[PDB]
Amino acid sequence: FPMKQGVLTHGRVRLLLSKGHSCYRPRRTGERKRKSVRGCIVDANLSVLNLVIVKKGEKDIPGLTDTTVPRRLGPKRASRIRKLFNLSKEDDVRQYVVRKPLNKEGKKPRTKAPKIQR
Amino acid sequence: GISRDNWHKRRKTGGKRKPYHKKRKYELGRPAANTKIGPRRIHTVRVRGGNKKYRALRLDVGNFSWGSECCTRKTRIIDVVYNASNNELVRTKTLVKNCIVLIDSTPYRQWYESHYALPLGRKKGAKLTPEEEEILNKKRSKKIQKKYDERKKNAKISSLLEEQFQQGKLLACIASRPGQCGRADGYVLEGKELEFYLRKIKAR
RNA sequence: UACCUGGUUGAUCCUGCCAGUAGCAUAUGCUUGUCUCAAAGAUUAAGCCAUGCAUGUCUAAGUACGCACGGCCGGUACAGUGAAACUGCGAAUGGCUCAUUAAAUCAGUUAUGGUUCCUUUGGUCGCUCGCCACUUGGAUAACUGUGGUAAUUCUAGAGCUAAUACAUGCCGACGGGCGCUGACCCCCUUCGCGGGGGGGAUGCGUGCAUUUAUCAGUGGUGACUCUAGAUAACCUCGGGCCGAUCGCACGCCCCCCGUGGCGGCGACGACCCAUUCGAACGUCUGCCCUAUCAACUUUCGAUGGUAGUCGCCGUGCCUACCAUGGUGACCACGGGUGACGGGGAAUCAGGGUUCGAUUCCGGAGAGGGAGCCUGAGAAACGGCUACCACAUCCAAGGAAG
RNA sequence: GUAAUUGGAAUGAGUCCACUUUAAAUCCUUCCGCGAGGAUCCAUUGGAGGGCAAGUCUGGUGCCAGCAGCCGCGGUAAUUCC
């Protein structure tokens, strides 16, 4: 039973979870099911926990701080291609779009483009 | 979910009735708003059909009405002095649809100085020269004097009503239903209606 | 077919009831070759139920970036298909049963001389004077990867990305116009005068709708606090509208010039207004047995008057102050009902007696009672939460009914 | 009407294609074929005193067993019992 931001009862309480909090895929509209959750204080009774670096230290942690994995689904709206590529004005948003290459063995080599929005 | 239906009432001959169905959603429950005076917070409720009645939790201002000269302006709300149904709801400061509520004078002051140009609220003199004597004179022509010296005849106010302009606050009556609509509007007491409440307030 | 026959006696005539007779209808007994219609776990136990199920859903027209498929037929926006996911809309209908409930349910009835009600249809949707508008904003799922307990339609973490999801907000229209305020016209009686106009600089308020107050009585009704018009104001930050939407055939004028101004068909939309399917509340009238049920209701709203509270709205539906009322032998009130009501059914000289859980319409409830969110509509139960009664898994840490 | 002898442009149940119906099939409808002599390919349920149509025919029982909705029959010849 996972943790939740701000409960802090270092144990297991039961919450009435509606649509949009966490821990509950609300199986139809407006439903509020009562589900147990774990308080946000960390204890010794956890099988696993998640933990995220925010300032880089010393060494090549193998498989952790090397191998920058690309965000291969690039920006698609015409304000997020207008957010990283500095394509200012009259630069024809189509012409410097991202494209996504594909490499199946049996089929032909192809690249592949999105739609566009706005 | 307190319904307001009728199968829980004893019928006319004095014999109880047995219910045959549950209490339905089209007699939705009734939590009273009990609108009090402070800064403005308004809460919304969906009803049948999909309308959103604004309900009034805490109010400051209203849009009260002069009446005899048709001057409808805003005013902040000062105090609650008298209520028709229960004597308990004045001492918890609750704005309802028929509580005699107490507003200020300065929109009605400054309009009467604007439409007729008469001194009002200023009772002695000799403190009102630089910004406060420039309300009546304003460089009128001969013909603007012609159409504002004839406005001394339609300028009169009932005796008890300029008297509280000199003493500060108008006692009004709410006419809207706060907690159902979300405003505390109303008219201003004057006439024999004002003598009715002023009898029933002082005598307490 | 408005119909009778045997029985108290040693025989008679009666009063009587028993029995026969014929329907119809649940059940059963024995028998059963043909064919076509065809009722069928309602009578007790509205008792509990194994499992398998009974509601989900795309068109060229909301969002493709799964190589999941397709000739990429060409130097890059999408050749089209398409699992999923976001979004919408259904699931409030149908079906099942009769435990309740005896004025409740139910049925009737109400020329230019100036250049309350999603959807449906049918309107309204440049009517408002007001420094991105050739397109303004952040996040989220599918997916990639990393996980956790035995498990549940359980889901955590990291990074991506869209909108008809959630936002934010304006050119245009649009020049002005309307009402008030308020420097300018002396030509009128300016005679020391008293005057009377047209027009003005300025500064406001300006539509639909929400809320309050005032004046007059365009179209309406035995009838209006109707609709509408004139005024002075408001405009809820969990906030009203003024389309930052998607397809289809494309064509026109290209004269600033190969860049721009126009156009038709739509699909979605959109507070309002009517409209239909409705719903809820009501008016009068109508029900079975019971006096071994004659007084009931009023502390706990009982019956009326003001004023208010919420309520979609009318009202003791509440609250608060008052008044002392209301019902009854024309049977109130209480009890029973092996009572769901109605269309109707069996039977019939006329008159009736009984049945109706049952496919049509109306009511109710999904083990018992309560509480709710979402939605337009649910106090839904093939939605949830709690309790009480019943029961299931378990690695006994917890899960599901 | 027995007891008959035959029969033959007589046939249905039954077994059998095939078409048809149907969403797919089934009946059924049509249609080769086979298919009746104690046509063994066979009809029962209740009664036979009176009400109430139908028997004092036989054997057994002996107020026993039992019948009978009512009246009644039952005690060594029963129109009612098996």
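We're sticking with Swiss-Prot numbering for chain A, so the shown stretch reads 61-178, in order.
Cβ coordinates are placed from backbone N, Cα and C, and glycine is handled just like the others.
According to its DSSP assignment, A:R137 (mutagenesis position) is in a strand. Looking at Swiss-Prot, the entry for mutagenesis of A:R137 to X says: Abolishes hydroxylation by KDM8.
A C-beta separation below 8 Å, combined with a sequence spacing of at least six in one chain, links A:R137 (mutagenesis position) to A:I176, A:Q177, A:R178.
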